[PDB]
2 protein chains.
Amino acid sequence: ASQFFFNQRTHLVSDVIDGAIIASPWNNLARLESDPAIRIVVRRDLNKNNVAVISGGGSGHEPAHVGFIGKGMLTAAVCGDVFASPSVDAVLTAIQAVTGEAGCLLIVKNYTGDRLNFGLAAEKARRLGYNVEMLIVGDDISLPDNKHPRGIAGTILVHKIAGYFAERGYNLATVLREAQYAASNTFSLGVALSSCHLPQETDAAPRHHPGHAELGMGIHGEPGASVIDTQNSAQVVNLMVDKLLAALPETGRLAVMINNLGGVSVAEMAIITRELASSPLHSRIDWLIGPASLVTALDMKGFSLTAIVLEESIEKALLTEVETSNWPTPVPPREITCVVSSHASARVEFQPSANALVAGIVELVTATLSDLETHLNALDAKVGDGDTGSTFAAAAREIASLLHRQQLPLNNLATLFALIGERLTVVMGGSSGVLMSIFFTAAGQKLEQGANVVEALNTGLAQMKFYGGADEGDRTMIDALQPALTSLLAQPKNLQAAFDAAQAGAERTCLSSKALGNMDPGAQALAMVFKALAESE
Amino acid sequence: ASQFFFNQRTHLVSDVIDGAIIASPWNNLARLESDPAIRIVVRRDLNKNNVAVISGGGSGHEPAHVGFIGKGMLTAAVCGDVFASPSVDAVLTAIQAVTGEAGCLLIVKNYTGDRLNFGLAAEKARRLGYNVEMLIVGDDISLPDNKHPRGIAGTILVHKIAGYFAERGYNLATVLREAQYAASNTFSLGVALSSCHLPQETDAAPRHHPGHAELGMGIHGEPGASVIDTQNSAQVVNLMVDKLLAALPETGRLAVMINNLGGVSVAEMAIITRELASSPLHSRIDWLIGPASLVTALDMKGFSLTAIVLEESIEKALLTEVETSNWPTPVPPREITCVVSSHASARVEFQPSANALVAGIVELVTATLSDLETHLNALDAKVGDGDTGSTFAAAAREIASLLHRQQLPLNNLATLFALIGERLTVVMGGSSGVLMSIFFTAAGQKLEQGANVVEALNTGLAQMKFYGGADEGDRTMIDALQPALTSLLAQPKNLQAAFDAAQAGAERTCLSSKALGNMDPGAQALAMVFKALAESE
Ligand SMILES: Nc1ncnc2c1ncn2[C@@H]1O[C@H](COP(=O)(O)OP(=O)(O)NP(=O)(O)O)[C@@H](O)[C@H]1O
Ligand SMILES: Nc1ncnc2c1ncn2[C@@H]1O[C@H](COP(=O)(O)OP(=O)(O)NP(=O)(O)O)[C@@H](O)[C@H]1O
Ligand SMILES: O=C(CO)CO
Ligand SMILES: O=C(CO)CO
Ligand SMILES: [Mg+2]
Ligand SMILES: [Mg+2]
Ligand SMILES: [Mg+2]
Ligand SMILES: [Mg+2]
């Protein structure tokens, strides 16, 4: 057991190169022909004139590094198995394959493996006349007590710079110089809630600290430095900023790169951006690079923060656009702005009126429902959350009240409907309330545009179905309403006819239980209403 | 206990809007002033003239939908809490705030919540004169037995189209029409290894099926349809393709969108792309949209596949560039190509020679090490993996052999070194081998460029330090080599002097254990070598 989408373990690395290629925005990536145990990617527009910038490292960091290959950055990338440096054979095959006479600059992440392998390589290469140069990058500041700073997220910035001068046609020695400069002005710090899943069956889940967060967890999954007693975005980001400010000049503009280690939600990544924005670090940030997954660790739920000082040339090269696959384009921290609108109140206006007829109905209808409360709750109990009767009564009691306080526009229906619509949702929560609002609301806009009572009701229904998604036969109040309304559309004055129609429909809902004790509360509610009307006309 | 980067639970949604804004590439996003319980984002370049396309839904799907706001797509986006539709109050405030006279088209994801809320809204809006229109999107094909297809990943394509016609200045009724057209030509299917983590303490971990994968897992984390008996990339992707082909025309070009639900590694996402590339679906794909996180479910470890038929207008509108935050730019499935190089073999050339002197050393040195094997293994056992003696002997026995078979270029050192360098890594695996290769290899390139034996050795060392990262005092063989080499650089012929130097250094490594039983194998190995040399001169 594990949790990894992959086919043939042994074709893992390869398959990733393929898919990386099959998605090249600039179709500028190409695999270098060679033994299967050597996985190299090289830019199709090879310019052996300029100094070639080669980079690499293990897999699982993705897009690093095939991602940053092409005009403006990496010439080629050497990929080894998951979390393991390539062979010497491969780093060499790469130098030869793409290095011209201007030379090549190997940019290696600070780890004894990559160093040793890329190193022996660079040597066997020097010996073949190739002018080689190697720059070890160590930007992690998470373990100051350790001799060799781990190389992480910041590495790619070192590329951006090196690549700049490379394309401009500068001498190898000038590339290296400018490359190291950036490096020594780069500081990265990472945090993670839980490690990453691997492409193999393992003992137990990934390292994890319940409720806590590990600071400085290595991209290979290495153990970090400390453990923060919380998972709180603000707190955690601030702490990181301190440790970051603690190792950055007391003054100097800078660009900050927010890296997603692979398993943080886009949402979370966003909060973290808001956190760093309100960070004591804000007042010196002229640029943001992220949120984005730039140098990940498989699906590790962690993010990183990389700061780079803008002294001299650095900034110029950052901002220069390039032709890579995943390189993000620096963006100055925008300022949240509040746009305003001429927002007209919806609160329906009305002027109280009396109307012996309509009032008699509003009274009868409202009252009818109000008594059922208990029984409808009973029915809703064998079916759902036993809240129907109470829910429906709230809406009734409310309009019933407004009736008695003489505050109802009885003389104008299109307005009375619109009013009821705009009030039920309040007294009654839940879908019902909204559905019962959609009904009248849509109804009143049919009456308004000059239509009879039955045509509005029927349309108020059509809308209730459109949004509510319910048809006849779904064991719903629609099962009694429609029939009832379809009967009034024929014989507009025959209330017995419409009553019977509802009662029949209300009964169908009784013939498909999975819990007359299986009856759908809505249907009943409806039917008993039309029954009330009929026993008075 | 949980696993979520967030500060104030109640400011969750808001905070995400902020960070989404603070990163706007086009600085075209702005929050609409309103009560705090109403979270709306609207494009700054509001053009009431064109029909406004409003969309929304819960949070946690991220960049959807604030990410797709701007020229060419969404006018505004209404955001509700995590995995919960916005209020009616909010969907309305949005329509008013940005809808002109040309009207507005609400594009809603198929879920009873969003429908009901955005619906009552659209109604209360119609009533205020606003020409409103609502399009429910349902592209999930994972549960054909269900009445209402869930809305997912494909939704954004529906936007791309609707937005197209909107900006061109078309009539509301033309937008809707073209919008629905795309929708009905969109088919999505998702898979997940495990659900997502939420911003709250919960009973147990997210749904998960050890070794298996859930098909049709809802973006809210709903239960999917089936469960595949494997996690295999190829298998899983193929199955999805079948079910996809099963619901797509037997003929027709199409674009496919590969969506990352939030928690899949970039690497995995890439394999899945390679899988779909070799899929029975390839021969009809003129475009790829992804891999990318477009409509996620927090950190859910799953991906989705959305197919859209290119009949008529659809394709024209897809490809049109827009001014959004996260909209990807369709890219035709590239073809992996193999670039070739003029790769010169490194295999060092040499012509056998005899040399009484040098051979006497190669013999003495090689032999000296060869005997230690046992003792060096003992020392390496109290310190590391008890493999030193054996490792070092392999390298010795090997050169010792080559000595005896008269196959060594004894007459030319620069070549003998270069040869030994190019052979030790083979007989001896592990860092030692590589270090011992870096030594001689770099050495031979110093002798080659005309230098004495001691200057090469000293340089071979300098390199070993540069790549190996070890300095004097790190309890390493460097602790005996350097002193020894530093002694020969002064008195080049005094072997006793150099011996003593090593023996002293070898002894320092003895004064900092954490396991003369604490001695570093490397150091000893070295010292006993210079001792051998001295007891013969
Ligand atoms: N399209 C529809 N979808 C769902 N329910 C409907 C629909 N049309 C009518 N109903 C009725 O809605 C009633 C539900 O009762 P109600 O008093 O709202 O409690 P509830 O809906 O079960 N809980 P809640 O989701 O919080 O509103 C049922 O009796 C159904 O008859
Ligand atoms: N960076 C370094 N530079 C120089 N010498 C080193 C360095 N690291 C280790 N050594 C020496 O190399 C010896 C390593 O012994 P060895 O028998 O190769 O076991 P090992 O280090 O565990 N090989 P491996 O299993 O690949 O890690 C030690 O005695 C050290 O003296
Ligand atoms: O993945 C790690 C292996 O060394 C860094 O490349
Ligand atoms: O998050 C979901 C809420 O219904 C989809 O918008
Ligand atoms: Mg109920
Ligand atoms: Mg309820
Ligand atoms: Mg050992
Ligand atoms: Mg070993």
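The residue numbers of chain B are those assigned by Swiss-Prot, with the residues present covering 1-515, 529-550 sequentially.
Positions of Cβ are set from backbone N, Cα and C atoms, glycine also.
Taken from Swiss-Prot, the feature domain 'DhaK' applies to B:8-327, supported by sequence analysis.
Per Swiss-Prot, the feature substrate binding site maps to B:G58, B:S59, B:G60, B:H61, B:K109, B:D114. In sequence order, B:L12, B:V13, B:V16, B:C79, B:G80, B:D81, B:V82, B:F83, B:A84 make up the list of same-chain residues 6 or more apart from B:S59 (substrate binding site) whose Cβ falls under 8 Å from its Cβ.
Per Swiss-Prot, active site, tele-hemiaminal-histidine intermediate is recorded for B:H220, and the stated evidence type is experimental evidence. The Cβ of B:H220 (active site, tele-hemiaminal-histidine intermediate) has B:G58, B:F83, B:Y111, B:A297 as same-chain neighbours under 8 Å, each 6 or more residues away in sequence.
Counting only same-chain residues at least 6 apart in sequence, those with a Cβ under 8 Å from the Cβ of B:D380 (mutagenesis position) are B:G386, B:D387, B:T388, B:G389, B:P534. B:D380 to A appears in Swiss-Prot as a published mutagenesis result, with the remark: Loss of kinase activity.
For the published mutagenesis B:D385 to A, Swiss-Prot gives the following note: Loss of kinase activity. Taking a C-beta cut-off of under 8 angstroms and a sequence separation of 6 or more, B:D385 (mutagenesis position) has no same-chain neighbours.
Look at Swiss-Prot and you will find B:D385, B:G386, B:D387, B:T388, B:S431, B:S432, B:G468, B:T476, B:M477, B:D533, B:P534, B:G535 tagged as ATP binding site, backed by experimental evidence.
Quoting Swiss-Prot on the mutagenesis of B:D387 to A: Loss of kinase activity. Around the Cβ of B:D387 (mutagenesis position), a 10 Å sphere holds 18 further Cβ atoms from the protein chains shown.
Among the mutagenesis entries in Swiss-Prot is B:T388 to H, noted as: Reduced kinase activity. Taken residue by residue with DSSP, B:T388 (mutagenesis position) is part of a helix.
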Where B:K109 (substrate binding site) sits in the secondary structure, as DSSP reduces it to three classes: strand
CB within-chain contacts under 8 A for B:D114 (substrate binding site), separation at least 6: B:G56, B:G57, B:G58, B:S85, B:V108, B:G151
Proximity to chain A among recorded positions B:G58, B:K109, B:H220, B:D380, B:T388, where any Cβ pair is under 8 Å: none
Taking residues B:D385, B:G386, B:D387, B:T388, B:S431, B:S432, B:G468, B:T476, B:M477, B:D533, B:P534, B:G535, which bind ATP in the record, the widest Cα spacing (Å, whole number): 20
DSSP three-state assignment for B:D114 (substrate binding site): helix
Distance from B:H61 (substrate binding site) back to B:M477 (ATP binding site), taken between C-alpha atoms, in Å: 56
Taking residues B:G58, B:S59, B:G60, B:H61, B:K109, B:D114, which bind substrate in the record, the widest Cα spacing (Å, whole number): 15
Flanking Cα pair B:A515 / B:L529, between which 13 residues have no modelled coordinates, distance in Å: 12
Binding-site residues (B:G58, B:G60, B:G468), the one with most neighbouring Cβ atoms at 10 Å: B:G60
Check: same-chain CB within 8 A of substrate site center, minus B:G58, B:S59, B:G60, B:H61, B:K109, B:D114: B:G56, B:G57, B:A64, B:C79, B:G80, B:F83, B:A84, B:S85, B:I219, B:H220
DSSP-derived class (H/G/I helix, E/B strand, else coil) of B:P534 (ATP binding site): helix
